[PDB]
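J.: Submitted below is the structure of interest, expressed as structure tokens.
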2 protein chains.
Amino acid sequence: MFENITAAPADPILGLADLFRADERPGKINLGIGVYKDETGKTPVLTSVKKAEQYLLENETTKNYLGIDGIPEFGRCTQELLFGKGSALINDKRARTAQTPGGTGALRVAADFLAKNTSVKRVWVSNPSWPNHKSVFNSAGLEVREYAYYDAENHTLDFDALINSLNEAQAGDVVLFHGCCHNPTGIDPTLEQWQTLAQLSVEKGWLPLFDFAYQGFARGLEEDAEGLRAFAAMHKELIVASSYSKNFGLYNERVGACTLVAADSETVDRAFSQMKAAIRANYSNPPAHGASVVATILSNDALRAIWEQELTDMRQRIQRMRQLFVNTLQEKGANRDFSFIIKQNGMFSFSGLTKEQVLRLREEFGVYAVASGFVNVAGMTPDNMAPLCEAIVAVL
Amino acid sequence: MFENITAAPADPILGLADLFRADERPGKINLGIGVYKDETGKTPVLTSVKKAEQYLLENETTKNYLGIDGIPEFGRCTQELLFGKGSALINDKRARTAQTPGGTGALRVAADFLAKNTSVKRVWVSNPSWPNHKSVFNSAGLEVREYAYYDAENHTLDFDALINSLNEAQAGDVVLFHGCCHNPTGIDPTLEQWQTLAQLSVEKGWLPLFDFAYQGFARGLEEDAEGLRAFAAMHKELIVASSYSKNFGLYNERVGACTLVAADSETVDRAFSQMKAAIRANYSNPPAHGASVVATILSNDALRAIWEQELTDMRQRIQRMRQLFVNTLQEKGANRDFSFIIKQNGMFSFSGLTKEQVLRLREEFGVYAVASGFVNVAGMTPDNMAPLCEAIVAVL
Ligand SMILES: *Cc1c(COP(=O)(O)O)cnc(C)c1O
Ligand SMILES: *Cc1c(COP(=O)(O)O)cnc(C)c1O
């Protein structure tokens, strides 16, 4: 059966980490890591999370199966983080949430479920979008198309090209958005923008699906949701996929969730059942541990408070490198403008650099950057900034 | 989009636990639980697991993403538990293992991967088989057919009907087996039986896929694998799906794994890549926590030793109820033979009882049993045995 021909031509992971895992001089990391790193290059484990990890060592009584949808507390908790405080979408019971081996879990689960119950044929992702997007959905047998976004050149969102690319879409078509700023270039629709996508989105069909990892990394836990929230001001039907993998620095635990909305609660229920349908058919129920950490930090408001400050730290270091990058680059000699990298959000941004600068940087240079010129601001530490910036400007 | 018609007609879970969750007199549990219970009706959390849970509170340095295949230690460790000690299938590097949100995760992942790379069209499950089997594979677009097994009446494996039902199968068809004794009736092929399935299996085509949750519950960690192992003595190509969900009482953590075999290591590799392919496309990498517990107990041989004794306990309580069931039933008045329930293995066995005894037991009786007459020996405690056995014999 497996004997003769298969093999991968694979993901931009070992597509950079393994040459890094060998191409040893004093390698300026990959800026092609997918995780955050602190001022020392470590991707710590959090005080809010540990303290919470301990609350579980002691309080757990059984490792008894979780409900298909998971931890309801996590539920309440996730819902309220995405839609708000007195959110009339919560009291009103239009939203239902599933706990999933998070982020990708949710987009998958979202995928498999749309694929029946629904007659969604295509998914519109965005050029570029997080690399693993296409695979999730092709896997489920939905065809993926791309809308414009960052035509680049002038480093911002070619708003017009988007709207323009989008009109090709249609009524029962799902349009994938990243709530708060986009992997790989933290370029944001401003509220207005977010606002018109929504006006357009209702008058044309489009079930909107939010891909939401990164909340609290652009401006703040609650502002980051505004995009999700205005859409949500006017949808009836909407679906969002979340991850506490980045915001809780819980990467390996696999935490995130899938929220589904319907006009009303009866409808929400006939459909959530069918999303649970798709869950018993994937993995029968989600992994507790991560989410309990999660459910526990969001409930304990002392632990929340301590948790909100770490994230603040995160997000802040990230902001500090973005200026420093542009600064160390001034001083050292660059023929260009990159004042565009302090304008973007998140870990990611494309360093406007060529497939070949990117490659002239891994020879007698040593910096790892995935071929697309995309760097992870998070891998830049205050001291590695010197050499990095020598190297970047020694190619332009 | 979701508006009008969907809804579930669902899993034998709330299909029994929810009426239990309400039908309150002194309800004799459901014997329609899917988890083990101790002599008090609790599904504890283990000393081996806690001690290990603590080793992690203190030793974890980052929550950094796991490899797609997961924890390699878990790897080594799982492989050696399934195939053995000096296993020439390990040194020989024909086996490769993926860590997955376990058990169902693995059958799914196994499913999605067969579905391309391979030209497996059908899956042969067994009548009955674990209820969630059909959904996993239909979900992936493989058609499921059933082979005979327990025609019942004479409570044992209609060996002949199996062989007989099987011949309809064919060359690139996957045949699903439960390594050590079967959910819902712990009826075993003896080594010989296991042995002929294998002889047959090579001479006819059939990629064999083992569904293996329950190891150490029939006779012992190592004997339970004999079935897996003799097949494995002669396959080249074979695939097994595991779960430490029952044996480690880790139910909610989601621990298990998918082992794939090929004739040789080159071939194993072109295909594992494509199984990792299917993994980045499901959830991008598995949840650490559970498996670290797992990887940690199997390496630390003090913790292993302590772990092997709990399981022994488990398996033993399970054996003690099976005799007690048959005994309390003698004494109290039954018109039948049920000496067949001390012959079976595992938590499960069908109490030869009718859809209507099953139902005459939930009226002014109070015992919950999924309509198929299947009981979970594990929910029977030494004291609830009195009333249960009054009730069972008061209907025959
Ligand atoms: C980081 C990220 C994810 C993460 O999915 P998880 O399994 O939560 O790691 C998903 N989508 C996007 C756009 C991301 O940036
Ligand atoms: C219990 C059981 C499973 C469990 O899958 P998990 O997700 O590990 O709970 C799978 N298959 C069979 C036959 C089982 O009995």
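According to its header, this structure was worked out by X-ray crystallography, 2.8 Å.
Placed from the backbone N, Cα and C atoms, the Cβ positions cover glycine too.
What Swiss-Prot records for this protein is below:
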{"type": "MUTAGEN", "residues": "A:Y65 to F or S", "note": "Slight changes in activity"}
{"type": "MUTAGEN", "residues": "A:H133 to N", "note": "Decreases to 60% in maximum rate of the overall reactions in both directions"}
{"type": "MUTAGEN", "residues": "A:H133 to A", "note": "Slight increase in maximum velocity of the overall transamination reaction between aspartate and 2-oxoglutarate"}
{"type": "MUTAGEN", "residues": "A:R280 to V", "note": "Reduces first-order rate constant over 25000-fold"}
J.: So how many other Cβ atoms are close to A:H133 (mutagenesis position), meaning within 10 Å of its Cβ?
T.: 21
J.: My list of mutagenesis positions is A:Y65, A:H133, A:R280; which of them have a Cβ under 8 Å from any chain B Cβ, in sequence order?
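T.: It is A:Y65, A:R280, listed by sequence.
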J.: If you draw a 10 Å sphere around the Cβ of A:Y65 (mutagenesis position), how many other Cβ atoms fall inside it, taking every protein chain shown into account?
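T.: Other Cβ atoms within 10 Å of A:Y65 (mutagenesis position): 18.
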J.: List every residue in the same chain as A:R280 (mutagenesis position), at least 6 positions away in sequence, whose Cβ is under 8 Å from its Cβ.
T.: A:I68
J.: Taking only the Cα atoms, work out how far A:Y65 (mutagenesis position) lies from A:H133 (mutagenesis position), in Å, as a whole number.
T.: 30
J.: Return one of helix, strand or coil for A:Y65 (mutagenesis position), based on DSSP.
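T.: In three-state terms, A:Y65 (mutagenesis position) counts as coil.
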J.: State the three-class DSSP label for A:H133 (mutagenesis position), counting H, G and I as helix, E and B as strand, and everything else as coil.
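T.: Where A:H133 (mutagenesis position) sits, the three-state DSSP reduction gives helix.
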J.: Need the DSSP three-state call for A:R280 (mutagenesis position) to compare against my parser.
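T.: Its secondary structure by DSSP: helix.
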